[PDB]
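Colleague: There's a structure below that I have some questions on.
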Amino acid sequence: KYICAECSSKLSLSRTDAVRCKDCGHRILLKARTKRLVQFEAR
Amino acid sequence: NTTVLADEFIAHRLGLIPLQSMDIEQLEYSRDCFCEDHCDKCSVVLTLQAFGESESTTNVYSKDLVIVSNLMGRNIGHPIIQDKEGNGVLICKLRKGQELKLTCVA
Amino acid sequence: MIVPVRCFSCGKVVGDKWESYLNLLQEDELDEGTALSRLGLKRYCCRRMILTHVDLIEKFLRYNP
Amino acid sequence: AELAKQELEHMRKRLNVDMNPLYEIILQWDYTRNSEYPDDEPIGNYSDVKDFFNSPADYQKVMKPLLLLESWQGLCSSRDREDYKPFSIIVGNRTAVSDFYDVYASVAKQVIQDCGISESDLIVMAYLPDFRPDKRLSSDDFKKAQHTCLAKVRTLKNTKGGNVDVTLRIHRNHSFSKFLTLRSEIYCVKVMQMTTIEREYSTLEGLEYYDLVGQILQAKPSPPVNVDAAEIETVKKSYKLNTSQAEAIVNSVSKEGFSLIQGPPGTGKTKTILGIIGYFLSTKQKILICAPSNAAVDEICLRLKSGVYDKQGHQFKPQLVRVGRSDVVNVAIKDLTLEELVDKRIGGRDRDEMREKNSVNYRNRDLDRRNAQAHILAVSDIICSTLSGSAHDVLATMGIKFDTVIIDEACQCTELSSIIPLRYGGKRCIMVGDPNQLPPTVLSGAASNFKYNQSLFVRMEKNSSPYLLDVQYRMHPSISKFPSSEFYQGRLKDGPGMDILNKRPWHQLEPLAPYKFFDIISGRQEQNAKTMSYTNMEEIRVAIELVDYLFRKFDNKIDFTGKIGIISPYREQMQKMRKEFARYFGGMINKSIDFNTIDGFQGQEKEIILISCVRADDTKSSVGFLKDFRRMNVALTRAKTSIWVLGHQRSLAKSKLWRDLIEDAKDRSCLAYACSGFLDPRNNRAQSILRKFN
RNA sequence: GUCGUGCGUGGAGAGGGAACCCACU
Ligand SMILES: Nc1ncnc2c1ncn2[C@@H]1O[C@H](COP(=O)(O)OP(=O)(O)O)[C@@H](O)[C@H]1O
Ligand code: BEF
Ligand SMILES: [Mg+2]
Ligand SMILES: [Zn+2]
Ligand SMILES: [Zn+2]
Ligand SMILES: [Zn+2]
């Protein structure tokens, strides 16, 4: 559900939980793209 | 997709990629035939997968595309290769930590 | 970022020869015009499309992401 | 802080090495190509192994072509000699990875099990539209076919319904990728295993970060460090060794870096290694011992099982771990195997819930096994293995650092093999080997011409004189008369009472003597069509008759458990010998007798040795690789009390070395004539043949 | 010209300004 900017490792944290990366002290905590199907056209 | 590029950007680049159309007359427009979910009788389906491994960023070319739909023995939709090296049309570049996985329908 | 797939003016596919263009410039140490002529670009539209292009994709890939 | 970080960075770089260039170079090779080089590049690129290397880059540049040539020659040998079972796969989606294409295919579990495909295997794939399913498929069809592509088995995942998802990595530029259409049948057959080659390449790449890189490049062993003679005398008294061995041990332990001990067979080289290990343990530190041959590792483990003496003389038994599989490891030391130690340490909706519980239990068992293995590795002090096995993935993952490394029989391995175990921060390395022994097993004559076969030990000895041992305590003096006078031109003195302690009751009998040469009057060998390996049943029959006679004479008087060995240069000959011995005697041969090859039996010790000469046919007019003096020296230096050489006098007499050996045997009256049932009074035909020959 | 070798896994509703700094017609 979330990834680290540097480590790029999944966290899958829940509510009322720290937003800091477990592996490193960086806490950017980027989120991966949605699993929903997405379509684009060259037009 | 996790490349530095954008999904719309890569889609536009892929759109310009030439495809074999020798048997285009045999192929029928999707808007004409009564189909559902881009039936192969009116469309050509390919899949693109690419990602680097720890080094030596991967360059994506036309030859990477692989046809998944059944062409019924029709030489249509094959990527066009003309360069001497034979690599094809450069599409994008993927870093070790970049993943690319998409499907194309022509 | 990447070389345009087709020329804006005419639409000729010039992305295949970009790597060949770089190799000719570096490996053979040929001038821009001679290399472009060898690649098979007659109209100056493709000549300026290839010559004027800048490879920002390599710059972007320098970062860790 | 900074030093520790740099050390950790170097350790991870050495353990984790990119393998992409190796696969890219190898896969570009053409399987159907029939040549002695991987490609048609100029021969000038290959260069002889330089004695002195200016920098790591030059060393890597010199070694890489030789490694590629050796890999290509091994691939060709596997293509010709080895014939696996071809299988068929269905092509799937292709993924474009760095300068490679990864293809996912579905295979049958039974087919994978039969073919023995693992995650570190190399295969050749082809497209055969005209292939008949009923027609047999073998490597011959692949050779005839012109569309062949090399692939690496990246991973093997098992799916539902007994289907395995095989991932195959290939090179992009290869044209065969055009045939990899989806839902297409491709015939793939295994060629060889790249684990050893991959480890060698990783070590070559990581040699830059090795602590002893400078010494290896310069090939300059650390200068000897003077030590008080009192310590040498104390070590000699404690270990009951001689002055030379004690001095060598003290010098090697005192000085860091590379220490080379050169001791001919029977000079206590293995005993010297054991003494070094004991002295280091007495003075937590973990020591890694590597021997090129699994037999040497097994012998070292067996010797260590008896205990190790310290300076005070007390005997202690440390925890020894053998890194290897049960099959290759000897049955006697099967307990010492790491897997055995780990086993000893631990050993609708309802259906879905049961499956989840089973998966959880399997995961828990796997975690327990991993924890037990880690505990065994950490607590263990001595890690004995082979050079190829010294780089086991488990050791790299654990990250344990070995400050002391021993390389037994350093002359039997190439530089890359000897340097593989040094990746674990090796600060002190002790190499024990004798140059006169067999060289590393190289399948390429061209590579040997470029000094690739030359071992790091040989180059180091050339640069500086190692610690030499000139006293033997194993070989019978009569047996050592010829090997010492010819191969070593002297410089090898027998023990004070070797003859007295080597006396055996069967030596009295005329047929059986401490040294004897048997001639096969009527003996021929047939060369296998595929393996190209000679084999003759006459020598097998003669050896079986000799063993039966010896057992009958001294069945209960003397036990022969683990005291009789038969060495045959040819693998096929050894296999036939073992099979016929099992057929004749039975299970006793599993323990009472041993079978091996000269190269594979190097370092082993047995009371009775039977050296089988496969080239028993005179019409061949060629002696083969046996012509080399090292092969004969190794074969002869195995016997401790009794040596029996089986062969054809006429065929062997052509070569100068065997001619001289036969002349020496005649001078000592050790020559003998043997044939089918020559010891059977009933078989008067053998007696008549012997009389006619005389 | 035949030689070694690595691994055991159901319907529903709904409030934000005042200032500062730039740009275009
Ligand atoms: N000081 C000694 N006293 C008695 N026996 C010795 C002494 N030193 C060595 N030996 C014997 O010599 C043998 C040495 O064998 P070794 O040379 O290690 O075989 P290999 O050369 O095949 O490794 C040992 O079996 C040991 O019994
Ligand atoms: F020197 Be022995 F043959 F290992
Ligand atoms: Mg030894
Ligand atoms: Zn992080
Ligand atoms: Zn349709
Ligand atoms: Zn143009």
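Going by Swiss-Prot, the residues shown for chain D are 1095-1377, 1403-1466, 1530-1876, listed in order.
For this deposited structure, the header notes the method as electron microscopy, 4.3 Å.
Cβ atoms here come from the backbone N, Cα and C positions, even for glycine.
Here Swiss-Prot flags D:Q1339, D:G1360, D:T1361, D:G1362, D:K1363, D:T1364, D:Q1619, D:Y1655, D:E1787 as ATP binding site, drawing on similarity to another entry. Looking at Swiss-Prot, you'll find the mutagenesis D:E1597 to K noted as follows: Causes read-through of both a snoRNA gene terminator and the poly(A) site of a protein-coding gene. According to Swiss-Prot, the mutagenesis experiment D:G1747 to A carries the annotation: In SEN1-1; gives rise to a temperature-sensitive mutant.
Quick one: where do these features end up spatially?
Modeller: Sequence-distant contacts of D:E1787 (ATP binding site), defined as residues of its own chain at least six apart whose C-beta falls under 8 angstroms from its C-beta, comprise D:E1418, D:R1656, D:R1820, D:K1822. Under DSSP, D:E1787 (ATP binding site) is assigned to coil, being neither helix nor strand in the three-state scheme.
Cβ environment of D:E1597 (mutagenesis position): D:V1143, D:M1157, D:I1310, D:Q1636, D:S1637, D:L1638, D:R1641 lie under 8 Å away, each six or more residues apart in the same chain.
Within 10 Å of the C-beta atom of D:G1747 (mutagenesis position) sit 20 other C-beta atoms, taking all shown protein chains into account.
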Colleague: What's the longest C-alpha separation between any two of D:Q1339, D:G1360, D:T1361, D:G1362, D:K1363, D:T1364, D:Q1619, D:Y1655, D:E1787, the listed ATP-binding residues, in angstrom?
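Modeller: Maximum Cα-Cα distance: 20 Å.
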Colleague: Cβ distance under 8 Å to D:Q1619 (ATP binding site), same chain, sequence separation 6 or more: which residues?
Modeller: D:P1359, D:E1591, D:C1593, D:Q1594, D:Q1784, D:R1812, D:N1815, D:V1816
Colleague: Report, in whole Å, the straight Cα-to-Cα distance of D:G1747 (mutagenesis position) from D:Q1339 (ATP binding site).
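Modeller: Distance between the two Cα atoms comes out at 28 Å.
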Colleague: What recorded positions in D:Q1339, D:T1361, D:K1363, D:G1747 place CB under 6 Å from ligand 3?
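Modeller: Within range of ligand 3: D:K1363.
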Colleague: Please state whether DSSP places D:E1597 (mutagenesis position) in a helix, a strand or coil.
Modeller: helix
Colleague: Among D:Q1339, D:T1361, D:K1363, D:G1747, D:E1787, which recorded positions lie by ligand 1, judged by Cβ under 6 Å to any atom?
Modeller: D:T1361, D:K1363, D:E1787
Colleague: In Å, rounded, how far does the Cα of D:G1747 (mutagenesis position) sit from the Cα of D:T1361 (ATP binding site)?
Modeller: 20
Colleague: Far apart in sequence but close in space: which same-chain residues, 6 or more away, have a Cβ under 8 Å from D:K1363 (ATP binding site)?
Modeller: D:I1355, D:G1357, D:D1590, D:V1614, D:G1615, D:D1616, D:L1651
